[PDB]
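Visitor: Can you read through this structure? Questions will come right after.
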Amino acid sequence: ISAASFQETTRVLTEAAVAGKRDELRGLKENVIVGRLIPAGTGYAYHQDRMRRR
Amino acid sequence: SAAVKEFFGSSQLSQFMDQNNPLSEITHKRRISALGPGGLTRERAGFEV
Amino acid sequence: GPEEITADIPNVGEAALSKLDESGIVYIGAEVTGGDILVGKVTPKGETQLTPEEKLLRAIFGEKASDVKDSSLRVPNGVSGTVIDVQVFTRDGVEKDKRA
Amino acid sequence: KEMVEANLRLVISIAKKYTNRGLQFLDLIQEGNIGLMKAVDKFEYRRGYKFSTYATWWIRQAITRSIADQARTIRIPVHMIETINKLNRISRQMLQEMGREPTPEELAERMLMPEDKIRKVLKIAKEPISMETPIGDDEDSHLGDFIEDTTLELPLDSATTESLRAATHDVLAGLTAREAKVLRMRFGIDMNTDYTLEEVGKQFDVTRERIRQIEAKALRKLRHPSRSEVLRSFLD
Amino acid sequence: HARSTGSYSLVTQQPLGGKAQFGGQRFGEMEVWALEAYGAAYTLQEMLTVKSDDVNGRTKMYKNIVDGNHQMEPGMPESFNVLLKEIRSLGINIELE
Amino acid sequence: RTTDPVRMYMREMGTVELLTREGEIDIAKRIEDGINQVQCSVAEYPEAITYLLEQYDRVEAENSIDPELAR
Amino acid sequence: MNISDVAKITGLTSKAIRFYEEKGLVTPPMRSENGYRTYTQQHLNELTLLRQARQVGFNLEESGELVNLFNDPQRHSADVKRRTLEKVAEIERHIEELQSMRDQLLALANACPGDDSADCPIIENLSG
Amino acid sequence: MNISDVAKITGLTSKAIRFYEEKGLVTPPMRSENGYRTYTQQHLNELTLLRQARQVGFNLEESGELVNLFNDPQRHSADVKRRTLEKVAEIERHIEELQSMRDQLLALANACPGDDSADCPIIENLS
Amino acid sequence: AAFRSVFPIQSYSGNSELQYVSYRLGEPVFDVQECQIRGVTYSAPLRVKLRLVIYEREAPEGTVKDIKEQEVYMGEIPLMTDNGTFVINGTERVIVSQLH
Amino acid sequence: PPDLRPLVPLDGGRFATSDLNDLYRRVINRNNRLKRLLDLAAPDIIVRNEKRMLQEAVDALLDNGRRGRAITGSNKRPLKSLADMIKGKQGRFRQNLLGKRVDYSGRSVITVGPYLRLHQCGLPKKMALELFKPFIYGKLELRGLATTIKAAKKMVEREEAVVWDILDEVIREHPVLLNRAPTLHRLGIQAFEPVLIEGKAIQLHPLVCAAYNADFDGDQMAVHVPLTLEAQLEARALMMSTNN
Amino acid sequence: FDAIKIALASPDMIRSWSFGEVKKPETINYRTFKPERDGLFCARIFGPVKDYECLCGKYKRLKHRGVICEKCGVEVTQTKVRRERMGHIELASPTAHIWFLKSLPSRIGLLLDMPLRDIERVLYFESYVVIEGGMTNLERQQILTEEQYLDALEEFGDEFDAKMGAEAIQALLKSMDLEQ
RNA sequence: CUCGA
DNA sequence: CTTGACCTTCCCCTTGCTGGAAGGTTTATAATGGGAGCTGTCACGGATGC
Ligand SMILES: [Ag+]
Ligand SMILES: [Mg+2]
Ligand SMILES: [Zn+2]
């Protein structure tokens, strides 16, 4: 998702659909899309309580 | 009456008149555009034109 | 049903209909402010379902607003002025008002 | 198969003219081929007529049928297209004759119709605008960025409808035991649905009239100005 | 020009644009980068879901603010599960887990 | 080497030849001799007997033909 | 005064009075907080004026202008005599149409003995 | 013989023949290997009987049994004469009441000269 | 020049042609003071005298069959006011030049 | 789904559709014609053309300008396909997901004022009356000055006496952002503590203009309010102008 | 949720998303503004038009929470569900997805080991392709011409099987083995 | 499309 | 609390048709290959094809 919003959405979505690619929402441009707290700043303290209890 | 009314009213050169002066009315008619049909565009004009 | 330009307006008191004339269009030369009504135009509304507590309120009191609905023309906000010209066009086969 | 494949130029000779922009160019050819395949099975060779005499009708019918059933977003029936086209042919002739654009009142004189009928037919047309068209001369401002959603409930009209619900839940507490329940399920307040007079009379004992008397006494209790002062300003 | 609430758009359900249209200003990605750099993630979660694009988010925040309790109530934006329907219509199965 | 479909369609239809005046009569004779075998070969089946029964019993209670030819 | 005895005062029925209201020819009867209707002497005159038209005088479309002119204070005697005389003339033209039917059945019914012999001439002749 | 050519021989409307086929009056016509009514001279005779019966004064049901009295070969004409005499008696009963309307309307149209007054002798009787 | 370049056009089989005679600009229906009011194009109706001729079939060069000459309306052209401002739909519009 | 490609009637009676109802209608039309042609026992030159046209109508829907000539509508414009709705500067990604249009926002011409401090900024009264409207309703209902919201909106519509003394309680200790486009670097958006001036121009402190690169010659700045109690603390300890 | 997955879509998955097969190209009616049966806007497939009303109006008023009307088939729910219900079209012939065909690299000739210039002579109905050859004179994926197929049909009979169109490429991808 | 920073 | 008497609106029903809407089926001199639109950007990366 961090590549499909940048450039060449057709090639990035096609290459990642025949491979069965699994996203993980690591960076802080996918959390802006899905409407979630980014893993930096004040969200980073909260994000460890989600990462640890999982 | 479709083609003539299309030109007078939908072209890139049949533009609205600036009428908030006597000056701005008279310098909008002596304006030589270079865009439109058979010309350049604002994404394909370098430093040379 | 067709819409109508009437001086009668629902849910609006006398304080906004002071400048509207007999026919519903504002006088020439009347000083207006932001929000005041220039042309009183009402539109018919198809009947809708009602939430039950409002259905209780309209049985406690006798208020029954009709299918009329206000969608009139108001001056946009932060604007003073003075009505200096009013033009009225009408279709063929339609009876004109008193102002027209 | 050979008679169908041999006359495949006649259909593209007829379908040059019906390219008025409802359908693409290939769809007219593919409808005219089905017209030609209908024309092959009907064609009698006994009458001494050539095949192009007969098959032109069955090609023109198929093209002019598909162009009136398809090629429109809001689909117009077939008999209304004739009523539109008579009006448009008469309005084409009146411009050459008079020189001025015909009003519907003088158009109804030529059409021999009532004027409201002609005003009804001149409403059906004008196939819809694309929501991606640009409304200035731009390319960044499409028409689809100006259409306001009207089905949404207002956030101020969705905050007062909770305060009214809370105030109705408040003021019904002073009503003691029977008039509260029959007032709630008489107007459907906090119920799945509304109950009629006999369906709520069958719940308490049997009675139809006693329920109405309880309702009238409850409304007389509510209208007394010691509880409904809060519900005065919910009215307007 | 100033605007609190009103006249949301049709498909995307985020508010309109224009002073004559009574629309709010655009919080473009040039400002989303500038709020990522400050680390203010709670101002970024608010200016994506509960201010603009949610449907069950605005009319709850309005009751919370009028009631006197400033409390964020998040939710997925409506512009994301239109992107899911427009990717899914290409025969490309995209889901959540 | 092309992508316009109308060129492909016209190139595909271009291989066949137009017909003369007697060619259509020849192909019509072919169609009539194709259906006449089905007509003269169905006469050895009981469904043809059923067709005869229904078609004369319909006119039992009854160019545009004269009714005496149908009787 | 509701719609209880006004139907018996004038002579009509209840559904007739409601239909006369719905057709748009009398004063709309005033309502009092129950959906019920009220009546005054104006309606007690107008309903009799329209009922007496229906039995002897007029029809429902012509009985509208009569009560439209009766309630007016500026009514004149010019706009009544023409409207009764032209339809008395129409009544006599209907008398003549019924006389046409009368003698077209009288001249046809004669000279045809109806007995046990079939092939009667008049019925086979009026067929064609 | 379709439905439009029988409209020109007799004079009925093309919808009225479908109406008379809907109610029980005429002989049902055959179909023509498709949805098309075909007509013979029997239906023509029944329709030119029914149009004349409508024009002389019969209603739809006594004509609706008159057509059945025409179809059967018996037609014992005693009830035929009975029904025609009942019909002319019905015409007498209508014309006596209609001329009674005439007599009761001529006695009130004597007055009211038609001046610019505000009173009328006619508007006061029925009111 | 725009008429004389296209016309005279002939029939497909070479048995007729449309000849062009002259054109003529009629009077404008409205003046410029009310085209800015009612919202209509300040234009002039364009008429043209056209001559349709029928050439004989068997004749080698036979023009004498019939001469049909009639005046045909074809569209309008928007006139120019006294300053170079076309009035299109009530709003004054100016066409700039081009440099190609 | 039929509410992401809608068909809405406008004011004048003309409808206004999206363009997916043309490409979808072409796919359904040519598919029905292929179903009819396979039951008529048509020759091969017709069926081979009809399958080709069905394939062309499918990939004119999935991605328009890729196979051959782009499909044009009636405006002589290429129709926007499904792949033209997620790419470029007009897709869902770059225009409607990464950056949205927000509520509680404003826009005005900036002006200089040197009487301020480093953490303050001016604000017009007619702008802060519109940004802080639900806060004003929540303060007017708590003090009993209006019994309901529908009777509290009229006290703001009349601009009474008690509103301008409630606004000074609502506004104080409530920061407000100030964005100027183009927001180049991190200091291009800062949070100030507002005051209330009459007029129609945001008065800015003269020292922060080096960070904004703002010359007072007709510039405009956007006003964004933080709503919650966490965001209001991320504008005082993280984005206040006395911290940058 | 904590992760987004993306993959290809089987026809069983598209039938599992779908709520009803669209059959007619009609959008709405012209006199009243109502969606038509089995159209692109149909009330049976994609949900009702107004809140808690069917099309005919036989059921209203929130009492019927989830019933389906017997006349018009409309399930009485909110009108919010018109943004979440999808339908499907049953194609009368298979067709190729353009993303997995004409992206660069080809992604469908990358698997078949065949150039795109050779695949597009089979998607367009221009040249046959050999799916399998029982007699190994005709190899796998050896493209025959239009007239050469007439020689190969008479020299072998029905020992080979050649097709043309998108079903040829579908039977070519279907009859491969990845594990060899 | 023209204008403003 | 109870009984009968009255009210409300709304749906169906009475003739002798007539008006309108929505759908389907044919028609026989001879007609046999489209046309609209593009040219005044530059710089790559990387398929592709002898
Ligand atoms: Ag007799
Ligand atoms: Mg500046
Ligand atoms: Zn239903």
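In case you wondered, yes, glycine gets a Cβ from its N, Cα and C as well.
Pulled from Swiss-Prot, these are the listed features:
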- G:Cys112, G:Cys120: Cu(+) binding site (BINDING)
- G:1-69: domain 'HTH merR-type' (DOMAIN)
- G:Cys112 to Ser: Loss of sensitivity to copper (MUTAGEN)
- G:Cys120 to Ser: Loss of sensitivity to copper (MUTAGEN)
Visitor: Enter the number of other CB atoms within 10 angstroms of the CB of G:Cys112 (mutagenesis position).
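Guide: That number is 15.
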Visitor: State the count of C-beta atoms found within 10 angstroms of the C-beta of G:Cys120 (mutagenesis position), not counting that atom itself.
Guide: 17
Visitor: If you run through the domain 'HTH merR-type' (G:1-69) with DSSP, how many residues end up as helix, strand and coil?
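Guide: Across the domain 'HTH merR-type' (G:1-69), DSSP assigns the residues as follows: 39 helix, 2 strand, 28 coil.
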Visitor: Round to a whole number and give the Cα-to-Cα distance in Å for the pair G:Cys120 (mutagenesis position) and G:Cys112 (mutagenesis position).
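Guide: Here the two Cα atoms lie 7 Å apart.
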Visitor: Tell me the coarse DSSP state (helix, strand, coil) of G:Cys112 (mutagenesis position).
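Guide: Coil, per DSSP.
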